[PDB]
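Scroll down for the structure; my scribbles are underneath it.
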Amino acid sequence: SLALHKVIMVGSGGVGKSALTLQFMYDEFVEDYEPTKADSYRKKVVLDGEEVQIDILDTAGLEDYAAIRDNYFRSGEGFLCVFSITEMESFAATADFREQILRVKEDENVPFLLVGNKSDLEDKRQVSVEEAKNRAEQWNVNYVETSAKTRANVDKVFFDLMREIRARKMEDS
Amino acid sequence: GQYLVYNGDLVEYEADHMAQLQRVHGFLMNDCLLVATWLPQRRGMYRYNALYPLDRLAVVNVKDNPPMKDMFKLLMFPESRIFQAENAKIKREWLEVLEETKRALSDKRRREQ
Ligand SMILES: Nc1nc2c(ncn2[C@@H]2O[C@H](COP(=O)(O)OP(=O)(O)NP(=O)(O)O)[C@@H](O)[C@H]2O)c(=O)[nH]1
Ligand SMILES: [Mg+2]
């Protein structure tokens, strides 16, 4: 059977979790905001020669119950910790998300990628590349800026996340 | 007070390989969701009943994609379950009531506390 890599979109409200997902799933992007409850997408893709399926869970950046949030997290295998480079508060918000992910998954090496979206709005930047790169290094994860609008690195983040998930599976089995 | 908000039949599917499992009946009440499953066995039709508190239940909208249509998923440790509604109308109704009674459950607790 085809391997299945479960990706979870994590990050504050409005950082562009949905935009990235939809851009990746259907090569589309709309400028208008659309609050997310919880959507599940699946797609057949080729990862280094093998046909696999990627499963993405796109949820609201704002969830009332911690128990529900944990049920979202616990179902994933890899995470895309998204924050917007045009809003510093969403960058600060990443530390808690990571802590919750670690607690819930109980593993320091959980497939995780730090993602700074909205790179096409360089003019409005609020978080510096270095700030982000530093946080990633101290968390021992990679950092990558994307733009779900222009597609810059959209495929890269999902495919790289898949590769780390595929690695942990390679060893942990 | 307590009351039956919504209920209906659904077909369960295994979430990872989307294989069809069995028919189930869901009963929505003001603070929990009851799912009744009837699994036939050689000499002992086994039954599985689960109650899911709405303040712990993660409801996910599964987007359509060929081997999948009109489905939504329930997430609650240690389970992940997918259910298919008879048509798009039924699926839409389930998602609306699950969302609305959860909202109602939250604001009901906000006034209290
Ligand atoms: N310029 C630009 N706008 C973006 C980008 N990504 C998202 N947006 C815009 O930012 C807004 C929020 O995006 P959205 O995908 O809904 O964010 P979210 O993280 O899913 N929000 P929620 O958690 O509330 O569902 C939308 O109006 C969207 O068009 C990007 O890379 N560049
Ligand atoms: Mg969204």
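Note that chain B is numbered according to Swiss-Prot, with residues 171-283 shown in order.
Each residue, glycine too, has its Cβ placed from N, Cα and C.
What Swiss-Prot records for B:173-273 is domain 'PH'. In Swiss-Prot, the entry for mutagenesis B:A228 to W states: Strongly reduces interaction with RALA. The structure shown retains the original residue. Quoted from Swiss-Prot, the note on mutagenesis experiment B:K233 to W is: Strongly reduces interaction with RALA.
Of all Cβ atoms in the shown protein chains, 14 besides its own fall within 10 Å of the Cβ of B:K233 (mutagenesis position). Around the Cβ of B:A228 (mutagenesis position), the number of neighbouring Cβ atoms within 10 Å comes to 25. Using DSSP to sort the residues of the domain 'PH' (B:173-273) gives these counts of helix, strand and coil: 16 helix, 55 strand, 30 coil.
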